[PDB]
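Encoded as structure tokens, the structure appears first; notes follow it.
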Amino acid sequence: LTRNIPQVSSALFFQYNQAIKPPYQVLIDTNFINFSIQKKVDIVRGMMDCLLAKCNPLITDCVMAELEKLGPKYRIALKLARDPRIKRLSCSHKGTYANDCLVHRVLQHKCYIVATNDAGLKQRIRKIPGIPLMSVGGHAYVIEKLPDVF
Amino acid sequence: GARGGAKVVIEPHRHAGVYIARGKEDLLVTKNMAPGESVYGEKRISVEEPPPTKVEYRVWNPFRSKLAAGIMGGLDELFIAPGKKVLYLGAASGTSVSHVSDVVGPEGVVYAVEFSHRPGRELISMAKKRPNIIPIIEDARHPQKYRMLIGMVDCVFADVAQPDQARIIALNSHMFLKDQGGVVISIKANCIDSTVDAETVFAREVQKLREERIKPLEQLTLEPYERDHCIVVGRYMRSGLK
Amino acid sequence: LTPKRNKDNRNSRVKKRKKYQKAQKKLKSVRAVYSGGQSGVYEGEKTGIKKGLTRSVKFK
Amino acid sequence: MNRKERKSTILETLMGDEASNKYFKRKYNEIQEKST
Amino acid sequence: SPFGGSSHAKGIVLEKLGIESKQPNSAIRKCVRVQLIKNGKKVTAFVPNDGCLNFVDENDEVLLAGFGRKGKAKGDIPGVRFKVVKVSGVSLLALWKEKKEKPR
Amino acid sequence: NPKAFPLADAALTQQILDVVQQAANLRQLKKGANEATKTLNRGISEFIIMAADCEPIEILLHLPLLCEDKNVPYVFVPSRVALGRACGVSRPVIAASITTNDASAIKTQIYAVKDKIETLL
Amino acid sequence: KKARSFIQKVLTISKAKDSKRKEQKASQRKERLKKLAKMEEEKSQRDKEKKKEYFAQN
Amino acid sequence: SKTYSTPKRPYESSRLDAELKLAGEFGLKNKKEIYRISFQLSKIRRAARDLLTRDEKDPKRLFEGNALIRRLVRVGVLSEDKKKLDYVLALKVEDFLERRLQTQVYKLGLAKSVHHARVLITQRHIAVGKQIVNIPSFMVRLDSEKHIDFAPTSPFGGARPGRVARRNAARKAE
Amino acid sequence: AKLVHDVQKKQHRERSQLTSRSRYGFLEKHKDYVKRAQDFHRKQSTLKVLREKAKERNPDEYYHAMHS
RNA sequence: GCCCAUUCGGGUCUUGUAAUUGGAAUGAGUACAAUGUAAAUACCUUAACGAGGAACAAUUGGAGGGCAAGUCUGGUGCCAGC
Ligand SMILES: [Zn+2]
């Protein structure tokens, strides 16, 4: 009888997560792009101004499907998120739901940082241990649990 | 502990083909195909069966074999069953291919490829002993020049030490692996990228797999035996990926 | 009229050492960290292998 | 292992040495004394 | 702010409120009636540790400070906003851990 | 196609054997053929060096079959007496090895050397 | 008789070792239970403060 | 002056385990040492961010980035190949505080542990060439990394033996 | 510990059994009393539940197991 | 016997208690002397002294317990609370 308890991924400390070297990989998602636009900050230069390090953004196919699905009010968001500076993942699961796609994607790798803004996703991300989220705030970004913010 | 002469029970494991050797301290043990001769110097259990016959078993030293550490750390399912055909990208010498061979058994085959030459002659001198393996001394980056001699393997396995790991396994699996077939790769982080660290390079490699249509399903790290490798198990979907 | 304080608590460099090497030995109980490898000859895995347990994180 | 020590089973192999017998006698006697 | 602008106010104790409370170290035992001097009024202060309640007796020119509960307790009374921090020159924490000596 | 194929030219020779002398002064080096193969089949070996003019060549040519099986780089050097002067020892050592150690202050030069010789091979 | 006395000794060591290991685990399970009781009590009073601070904007 | 700065929050789990791991790994005294090194790292890469966000071929970016990388390779935290400006952006606190004299003499040998390294170089034994250094937080430059040895006026070098050794020699020769 | 001293929470040792009555010794304190009394209460409760079933015995019960 | 995770689970002598114990290195000090200085102190030097509880005695908080032939309040015995 096969039980399955996932081991704590061995590039993690107690909660320090030494696998997050300063060239970062972030996970952009949908209402974070929308709030970045309606707070009028940029994306790559905004992340650089918040983290003082070179950040590579990533968007998944599930989040791109959500951004296409949300209609023509966010054509600015879609034109911004088809940026050649960002990269793109490729998901393989059923149901384009950004929340469980994101939190599954990060809890089986523990190396991405999650750039989110909605309440349930922030709650699940800060529930699971040792991955940093960032969010919009005022006219800049804000990091929640990176060990070296400065 | 585990000296030469103790009596050890041989219990079967979940992965059919391998066995647990439970003494006062446990071992992982595969049933030897050619009895009487160790291949890389490992210790051998030797049981008797009733016309009296005597069959022997080899231990599986996980500090010197790759997938033994994944087996002992506990993988959900491999694809190396006792009947399948198994391709072995980056067969170094006998030291792991003999274990995969006698897991596979007398019916299935193991096609072991290798690029270097001196491990090639060691592999051939081992390969004359048991018959279920095929030694190939060709580069794993060119699966169109040993396409003559193999066909339609049922699970591939990968230990090559090159930073185009995903391209190697993608080309060999498109050329040879059947649909709904297994692919077990073993990435070495410090080998394929020295700059950025282990979880980032693992996520980049598994993203390259799910771009090359292998749907991955297991990632294990095998930390107490080797450092910063990982075993990534996947299926080859090709039809209904999601 | 003070509690009994600690010789470990006196020098901060020592207390930030005896906290680390405990927490160094703590995470031999949440992961399985690399400790040099095959030191002697292979005496078996020496502490128990169980069948019905898979410590592999799976892809949802 | 030496040929005069390879016993027929691991029970007699465990009886064949000395430190295990020492620990077993002192631990078993302490257990009987704790039960009484 | 809770008394004009100052953070601390010297005060004169009227009487130890609740000496007849039978349960030792209780809320109704650990109160004193302080006459605030800065505006000449009454207030009920909350000296910690009834074993060190009996340093202050009568017009001991006590010095108050706010209390600020960091949660909710079992049988603590509300209404007391003031704790004793210094009595007749010395600090009664130092008096209770018996470093200094109360002068008279 | 000789038996000592990855023979290093001059500038790469000089940088790998000043890394050798830094390792010998940092207590991180194993000197000699049989201690080299002992540390090689123990596993602690960043890379190994042989000398391509020992009077029997096979007494260190037995090291390729171990090292390229256990996936560790190996380099021939055209002078055993220069490698002896590099290791800092009287007699000419013909097969040196650098142990693996992440508490040694020549990790950067060791990795630069290892990348150069993996590109060489 | 040697084997039977040995097996009786091994069993009467092992069952008592596992017995006191079990009772030690139960003893510390009691303190884990009390720690969770204090934690849930503090969290419940904090949330019943927050749910009326959410309504004192009326 | 005010070198060290309090972080954006000092009571947090990930920060606490960060200071625990760094302190017990490099043998540190208190949080002020990590905060000083972290501050000056943050200051120099905050200065590097502006030189990045302005354009190339500006003389400011050209020779001020050359000045910054010359200073950082002189301290030694930047390798000889990555001599361009965004690796300064990709710098980290670990290989920046690794060049302090405590960790550096432990890596050089001669101490058998990081804590023994700290207590001997504050017991005045290690001299970089000619100058006896009795302080850990040195950030030894790359050129003087090979001049570390026991000082000649100290009984781990070649001086007179210490007071414990000669007092025990006296009252064990009596 | 909030605001107490260690001398305020020192140890109270327990007094022995008198030597004048040492024949039936081992004076029996409160913890041993409660470990006696809860055991006696449990024995009385199981005695009264089997007494209650005896007073309601229902004299016409039958199973296949009552042949021998 | 240890440690970790809402619980049953996981992992480990490579884990704790012992002056059993050994010698080495020191500056706080103390001090000839020189140094500095208008003169003198301090630092920088430095002979001779200067460590085991290194008692040559680091504090300030905070979270929990547990103990009586003891005390007090309540009640639906042997309990609940302070
Ligand atoms: Zn998706």
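Using the numbering of Swiss-Prot, the residues shown for chain B are 79-128, 135-326, in order.
Determination method: electron microscopy, 6.0 Å.
Each residue, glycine too, has its Cβ placed from N, Cα and C.
Mutagenesis annotation in Swiss-Prot: B:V87 to D, described as In nop1.3; thermosensitive allele showing a decrease in histone-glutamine N-methyltransferase activity upon shift to restrictive temperature; when associated with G-103; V-175 and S-219; the structure shown retains the original residue. Sequence-distant contacts (6 or more apart, same chain, Cβ under 8 Å) of B:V87 (mutagenesis position) comprise B:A99, B:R100, B:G101.
For the mutagenesis experiment B:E103 to G, the note given by Swiss-Prot reads: In nop1.3; thermosensitive allele showing a decrease in histone-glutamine N-methyltransferase activity upon shift to restrictive temperature; when associated with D-87; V-175 and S-219. In the three-state DSSP reading, B:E103 (mutagenesis position) counts as coil.
B:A175 to V appears in Swiss-Prot as a published mutagenesis result, with the remark: In nop1.3; thermosensitive allele showing a decrease in histone-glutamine N-methyltransferase activity upon shift to restrictive temperature; when associated with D-87; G-103 and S-219. B:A175 (mutagenesis position) falls within neither a helix nor a strand when secondary structure is assigned with DSSP, and so counts as coil. Here B:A175 (mutagenesis position) comes close to B:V181, B:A196, B:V197, B:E198, B:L207, B:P219, B:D243: these same-chain residues lie at least six apart in sequence, with C-beta atoms under 8 angstroms from its C-beta.
Within 10 Å of the C-beta of B:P219 (mutagenesis position) we count 22 further C-beta atoms, all protein chains included. According to Swiss-Prot, the mutagenesis experiment B:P219 to S carries the following note: In nop1.3; thermosensitive allele showing a decrease in histone-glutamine N-methyltransferase activity upon shift to restrictive temperature; when associated with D-87; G-103 and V-175.
Mapped onto three states, the DSSP output places B:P219 (mutagenesis position) in strand. The DSSP secondary structure for B:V87 (mutagenesis position) is strand. Taking Cβ-Cβ distances under 8 Å and a sequence gap of 6 or more within the same chain, the neighbours of B:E103 (mutagenesis position) are B:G79, B:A80.
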